[PDB]
Amino acid sequence: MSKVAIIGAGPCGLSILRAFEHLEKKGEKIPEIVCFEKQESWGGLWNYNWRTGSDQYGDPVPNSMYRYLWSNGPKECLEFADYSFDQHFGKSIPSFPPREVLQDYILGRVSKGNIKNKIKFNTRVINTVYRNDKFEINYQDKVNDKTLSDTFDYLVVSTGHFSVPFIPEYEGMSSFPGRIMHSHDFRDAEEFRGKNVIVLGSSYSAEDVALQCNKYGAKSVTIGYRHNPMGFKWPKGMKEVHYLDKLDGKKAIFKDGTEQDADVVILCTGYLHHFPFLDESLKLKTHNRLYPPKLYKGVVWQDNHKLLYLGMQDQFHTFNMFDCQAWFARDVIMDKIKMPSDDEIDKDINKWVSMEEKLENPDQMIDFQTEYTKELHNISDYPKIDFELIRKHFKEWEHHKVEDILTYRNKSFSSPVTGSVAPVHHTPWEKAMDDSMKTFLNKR
Amino acid sequence: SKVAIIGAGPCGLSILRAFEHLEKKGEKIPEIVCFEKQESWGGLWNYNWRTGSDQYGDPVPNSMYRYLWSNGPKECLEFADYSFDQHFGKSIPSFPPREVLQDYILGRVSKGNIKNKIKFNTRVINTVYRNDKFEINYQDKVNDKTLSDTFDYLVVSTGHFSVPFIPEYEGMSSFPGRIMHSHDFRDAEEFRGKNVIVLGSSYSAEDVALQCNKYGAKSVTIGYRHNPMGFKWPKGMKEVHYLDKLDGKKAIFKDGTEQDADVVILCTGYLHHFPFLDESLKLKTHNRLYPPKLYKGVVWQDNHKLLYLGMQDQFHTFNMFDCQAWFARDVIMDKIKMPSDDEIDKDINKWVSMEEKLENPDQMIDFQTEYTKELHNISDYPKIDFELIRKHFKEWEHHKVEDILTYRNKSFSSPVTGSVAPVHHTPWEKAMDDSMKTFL
Ligand SMILES: Cc1cc2nc3c(=O)[nH]c(=O)nc-3n(C[C@H](O)[C@H](O)[C@H](O)COP(=O)(O)OP(=O)(O)OC[C@H]3O[C@@H](n4cnc5c(N)ncnc54)[C@H](O)[C@@H]3O)c2cc1C
Ligand SMILES: Cc1cc2nc3c(=O)[nH]c(=O)nc-3n(C[C@H](O)[C@H](O)[C@H](O)COP(=O)(O)OP(=O)(O)OC[C@H]3O[C@@H](n4cnc5c(N)ncnc54)[C@H](O)[C@@H]3O)c2cc1C
Ligand SMILES: NC(=O)c1ccc[n+]([C@@H]2O[C@H](COP(=O)([O-])OP(=O)(O)OC[C@H]3O[C@@H](n4cnc5c(N)ncnc54)[C@H](OP(=O)(O)O)[C@@H]3O)[C@@H](O)[C@H]2O)c1
Ligand SMILES: NC(=O)c1ccc[n+]([C@@H]2O[C@H](COP(=O)([O-])OP(=O)(O)OC[C@H]3O[C@@H](n4cnc5c(N)ncnc54)[C@H](OP(=O)(O)O)[C@@H]3O)[C@@H](O)[C@H]2O)c1
């Protein structure tokens, strides 16, 4: 008889709506659920949006995906246990599909029944306090420019953590005569054809953005790193150098002495966990990491067990980890899973944080998130899926990237749900200029 | 008595300055706290390379770009209590680059204890009125912490040209180039050799188009929805009717025009945006010379201790903000008494009715002149010749129609000291370096 609020209708918010649907479909009564989504439509980061900065209502644009974006990990690692690739597509498809394809898969899982009607779109949650055993929530109806209010027994935060950019300042930016942007701003790589591009950062965004710039015709691409280089086998017109010292006109100067003509600087420097719409007492504060503290099983807010965060960990696993988290959260809301004592909660949190701090390389991290996810998987209803296969897949994928960063997307992996082997795509990724679902799925 | 001011741009600084005049004379003044989300005072007059949102996730309020020059005669915006002659110590041309006017603005408030009243990197986030106090929450950005305090009076001076209005046009989802708003514009060199599309029909469209051309754009094409600006555009520039869609690197207009396009710059205006005010306190309006619900254009009709500065559309700027500020100060000080609710409503209607009838720039200049002159006579802001200013604006509009490329080369006389501006050593079209250093 509870009333449940969900903030965000991306993969995480959809995971929990889906978790609740499984129960309703079996005949179980479920709580009233309201899901707030600031975008026009569901899909979260998987929606492409030309917009940058803030929208027509002055709401910051949560979209970070760009044109020509392809799955950066094996799709088999993110398959839904309750909704297989074979079921959705009706045939086996390659392991690294373009964004539109995976978006289609995400929305397909939830588009058959009553989930969509539970979501309020163009609606931005702006304020949350907890009082008298209820979450009092203010939200903006954007189209009408109006503040609305309601009260809930449980609150699920699924707003992701890759939308609000962290944007550091370097010397000389005030006088740089080119574009300075964050990866969050990146939209169509053709913008930089024939240009000298500087990329700053050492993770997935730096890696992929650098490659897209080169692929879509940049004159040069130079990656700066602060601590250690990615060390991948970069294409001809690409180099990796240490630490940007300053910009001096159309000239980037690095600490290792490198001087590079620069037309654009793309800061691929990460994002903030940003929750301006939550009271300070409810607000998770953390940098991007595999296991932030104060989250029992990485989900339940330690100080308020009716506040549940989804997807807030750094990610190797994605979709099916979100599912495992969501099924867990559903079961907490349903009172199927009972919270242990305060001391046992704190002890369990410390166990995972301590392991997390000790992680030293991707193999250890992959093992860590595997064990985290598998433990979640065993406490609830989420269907059979082979996390051991997934563990192996991730490690193979890391090896592929080291082997050849240009060709890792051409590899084939087997489904941890159905066993199906992905066919090799008709077009090598390094030559695949058209990112449409149509050309991917059609022959030739 | 305790007063909060939100924003330390020209308007917030105008009121801090108004209160300072009194304190300097020996009058006791209220405790004043001014919140500013930027690192430093100056408002829009600060250049910031950042776009979108900052390192703390706070939307960037800066909209000015590199190579920006004053777009109206500086003699129309001179401070009555701090002349250009006083500040610069010699006559200088009428259209200075941004840094020059920024230096003038901050110079007026630099000498005293005003700066110490301002909390920087501090963003007001919530405002409610209860028990006769404004309860205000603000984020200390650097520490990522929410702080709270209570005030008797609230002055909102956060401008209205920071949060962009950004309309969608068919084809944007697949356009192979940059789509941006003028609010994003930073350095025109970014577009050298590029086919630029500019959408809009006001000051941002006009100046951005010219900046792109001046800094080597291969072409510039301006789309208008209702009416063209009609200025005498430079050789490589044209003005066409209504963008229909983008189809690849192709901009297609309703009048059939097809134009090669590498970048689309939406110069489509800004929102009055106050997420940090309770719905009951929040001004809702489009850009216009006289929004309703603002007594003398300043006092919130439904709460006479909430005062908005600078929220009108602008011909006048600095010295109008001043007149509004001196007014607001005197209201806060209880020198000026509010009239009855009915006389307030009648007075607002009087000005709104006039504002709705304005038909052309001349009538608008006359309107804002009268609005400003009336404010001027209710307080003690010093002598300044608004009649001369009225004339200057009309002359400037004429200059723009005559030649949009040369209007900044014109000279105007100070309405404060009578000083005649010298013609700058370099014509605007050829003035590439916007540094105050090289200007002076
Ligand atoms: C550029 C990029 C590429 C990526 N590529 C891959 C990939 O190839 N493979 C992979 O497995 N993972 C990828 N990821 C990881 C990605 O985070 C997850 O796949 C997934 O999108 C996370 O889903 P989520 O629901 O947790 O957050 P999101 O997908 O960000 O969804 C959050 C939703 O909440 C909404 N929201 C936010 N604030 C509010 C508010 N105040 N009120 C109402 N609604 C709000 C947002 O509009 C958004 O729709 C990528 C991430 C990024 C940024
Ligand atoms: C691109 C551009 C060019 C212009 N050029 C000219 C010109 O040449 N001549 C001319 O006369 N006028 C010009 N103007 C008009 C301009 O509005 C005024 O000159 C003046 O800047 C207005 O000052 P203001 O204090 O009212 O607003 P602003 O200058 O915008 O100051 C508002 C301040 O409030 C702060 N703020 C906002 N929200 C918050 C919050 N929640 N908490 C704390 N602080 C906050 C902002 O950081 C900002 O510093 C221009 C405007 C623009 C946009
Ligand atoms: N499907 C795709 O192809 C694709 C493309 C983009 C993003 N993604 C996803 O988007 C999510 C986020 O990845 P991300 O790379 O953007 O974030 P991230 O993994 O959190 O990495 C942040 C990077 O910023 C660097 N950094 C921090 N401060 C810096 C500074 N002051 N100067 C320079 N560098 C700085 C960090 O390295 P240092 O501290 O050593 O400098 C780090 O490498 C991930 O899920 C990723 O998979 C996928
Ligand atoms: N010193 C300088 O050189 C400098 C440079 C830039 C800005 N400024 C200042 O910035 C402030 C704002 O000027 P502004 O021009 O940005 O704002 P503005 O005066 O409010 O004008 C907004 C423009 O947007 C247009 N518009 C609205 N909706 C549109 C749509 N859907 N598609 C296309 N156009 C649309 C409007 O024309 P339609 O409705 O007819 O389309 C209008 O011309 C002013 O104070 C100005 O002085 C000064």
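Cβ atoms are placed via backbone N, Cα and C, with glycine included.
Straight from Swiss-Prot, the features:
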- A:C12, A:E37, A:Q39, A:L45, A:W46, A:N72, A:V125, A:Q315, A:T318: FAD binding site (BINDING)
- A:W70, A:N72, A:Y170, A:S202, A:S203, A:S205, A:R226, A:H227, A:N288, A:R409: NADP(+) binding site (BINDING)
- A:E37 to A: Retains 15% of wild-type activity with DMS as substrate (MUTAGEN)
- A:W46 to A: Retains 10% of wild-type activity with DMS as substrate (MUTAGEN)
- A:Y170 to A: Retains 5% of wild-type activity with DMS as substrate (MUTAGEN)
- A:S203 to A: Retains 20% of wild-type activity with DMS as substrate (MUTAGEN)
- A:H227 to A: Retains 60% of wild-type activity with DMS as substrate (MUTAGEN)
- A:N288 to A: Retains 30% of wild-type activity with DMS as substrate (MUTAGEN)
Rounded Cα-Cα span from A:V125 (FAD binding site) to A:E37 (mutagenesis position), Å: 8
Recorded positions close to ligand 3 - of A:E37, A:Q39, A:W46, A:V125, A:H227, only those whose C-beta is under 6 Å away: A:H227
For A:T318 (FAD binding site), nearby residues of its own chain (Cβ under 8 Å, 6 or more apart in sequence): A:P11, A:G73, A:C77, A:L78
Where A:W46 (mutagenesis position) falls in three-state DSSP terms: helix
Distance [Cα-Cα, Å, rounded] between A:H227 (mutagenesis position) and A:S203 (mutagenesis position): 12
Chain-internal residues, separated by at least six, CB under 8 A from A:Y170 (mutagenesis position): A:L200, A:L244, A:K246, A:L247, A:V265
Cβ neighbours of A:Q39 (FAD binding site) where a neighbour is any other Cβ within 10 Å: 21
Site extent for NADP(+), whole Å (max Cα pair distance, A:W70, A:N72, A:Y170, A:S202, A:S203, A:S205, A:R226, A:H227, A:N288, A:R409): 34
Cβ neighbours within the same chain of A:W70 (NADP(+) binding site) - under 8 Å, at least six residues apart: A:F96, A:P97, A:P98, A:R99, A:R409, A:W429, A:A432, A:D435
Packing count at A:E37 (mutagenesis position) (other Cβ atoms within 10 Å of its Cβ): 25
Assigned conformation of A:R226 (NADP(+) binding site) - DSSP reduced to three states: coil
DSSP state at A:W70 (NADP(+) binding site), helix/strand/coil: strand
